[PDB]
Amino acid sequence: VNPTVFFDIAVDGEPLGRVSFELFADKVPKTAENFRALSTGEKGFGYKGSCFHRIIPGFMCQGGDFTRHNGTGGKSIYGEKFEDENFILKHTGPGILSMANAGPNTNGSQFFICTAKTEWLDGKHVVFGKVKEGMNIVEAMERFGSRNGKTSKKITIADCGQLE
Ligand SMILES: CC(C)[C@@H]1NC(=O)CCCC/C=C/C=C/CCOC(=O)[C@@H]2CCCN(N2)C(=O)[C@H](Cc2cccc(O)c2)NC1=O
């Protein structure tokens, strides 16, 4: 009933490991579906081959700009940015998957993975999933970030899809 999807993470093209996510389709169906479909690539576009453009150790890893690859782009499966679905789920700790945005109701494809409890994001960013397996891989990804977020190596989603 709740999809599981995975990313295979690579560092400058070399496999690091697999991160899998439970998507909370029972609580945020529209936001979950967006990420799910972009993870399978089923519409002809999505996350495969894209990079994590901003990694800030102790805070979060942000990705999802598969159109411009620099953090300015990305697009939802809905033909336009979409509304903040709800704010039921909170940023409770490491592993929380949540939507990046440019203000209220501007969800696209960019998302972030928390690497700490970030409760100050509640009510601003829509939480729609959590890491299930491979949190250690997300932690390792932090090695390649910095205080301002620029990455020291290219951190990419070499492959991704749905497991369940
Ligand atoms: C999706 C994309 C088109 C979007 N871009 C625009 O709004 C234009 C200007 C961005 C300025 C960038 C600031 C970066 C600051 C570094 C620390 O915080 C971040 O990395 C945040 C973490 C939550 C997810 N997120 N970026 C975003 O959603 C950020 C906005 C943000 C910044 C800081 C705190 C915060 O809660 C939210 N938005 C974006 O990245």
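In chain A, numbers come from Swiss-Prot; the residues present are 2-165, in order.
When the header is checked for method, it gives X-ray crystallography, 2.0 Å.
Backbone N, Cα and C define each Cβ position, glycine as well.
Residues annotated as domain 'PPIase cyclophilin-type' in Swiss-Prot: 7-163.
A mutagenesis experiment is reported in Swiss-Prot for this position, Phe60 to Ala, and the note states: Loss of ability to stimulate MAPK/ERK phosphorylation. All protein chains considered, the CB of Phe60 (mutagenesis position) has 18 other CB atoms within 10 Å.
In Swiss-Prot, the entry for mutagenesis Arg69 to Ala states: No effect on peptidyl-prolyl cis-trans isomerase activity. Reduced interaction with BSG/CD147 and ability to induce leukocyte chemotaxis. The structure shown retains the original residue. Taken residue by residue with DSSP, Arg69 (mutagenesis position) is part of neither helix nor strand, so it is coil.
Quoted from Swiss-Prot, the note on the mutagenesis of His70 to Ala is: No effect on peptidyl-prolyl cis-trans isomerase activity. Reduced interaction with BSG/CD147 and ability to induce leukocyte chemotaxis.
Reduced to three states, the DSSP call for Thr107 (mutagenesis position) is coil. According to Swiss-Prot, the experimentally introduced change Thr107 to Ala is described as follows: No effect on peptidyl-prolyl cis-trans isomerase activity. Reduced interaction with BSG/CD147 and ability to induce leukocyte chemotaxis.
Just so you know, the Cβ of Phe113 (mutagenesis position) picks up 24 other Cβ atoms within 10 Å once every protein chain is counted. For the mutagenesis result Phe113 to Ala, the note given in Swiss-Prot is Reduced ability to stimulate MAPK/ERK phosphorylation.
Under mutagenesis, Swiss-Prot gives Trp121 to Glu with this note: Loss of peptidyl-prolyl cis-trans isomerase activity. DSSP assigns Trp121 (mutagenesis position) to a helix. In sequence order, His92 are the residues of the chain that are 6 or more apart from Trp121 (mutagenesis position) and have a CB within less than 8 Å of its CB.
Annotation of the mutagenesis experiment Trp121 to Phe in Swiss-Prot: 75-fold decrease of sensitivity to CsA.
Counting every protein chain shown, the Cβ of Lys125 (mutagenesis position) has 14 other Cβ atoms within 10 Å. In Swiss-Prot, the entry for mutagenesis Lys125 to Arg states: Loss of acetylation and interaction with TARDBP. The structure shown retains the original residue.
For the mutagenesis experiment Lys125 to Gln, the note given by Swiss-Prot reads: Acetylation-mimetic mutant; no effect on its interaction with TARDBP.
Sequence-distant contacts of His126 (mutagenesis position), defined by Cβ-Cβ distance under 8 angstroms and a gap of at least six in the same chain, are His92, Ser99, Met100, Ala101, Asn102, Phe113. Mutagenesis annotation in Swiss-Prot: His126 to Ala, described as Loss of peptidyl-prolyl cis-trans isomerase activity and interaction with HCV NS5A. Loss of ability to stimulate MAPK/ERK phosphorylation; the structure shown retains the original residue.
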Cβ under 6 Å from ligand 1: qualifying mutagenesis positions of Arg69, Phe113, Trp121: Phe113
Local Cβ density at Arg69 (mutagenesis position) - other Cβ atoms counted within 10 Å: 10
Other C-beta atoms that fall within 10 angstroms of the C-beta of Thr107 (mutagenesis position): 15
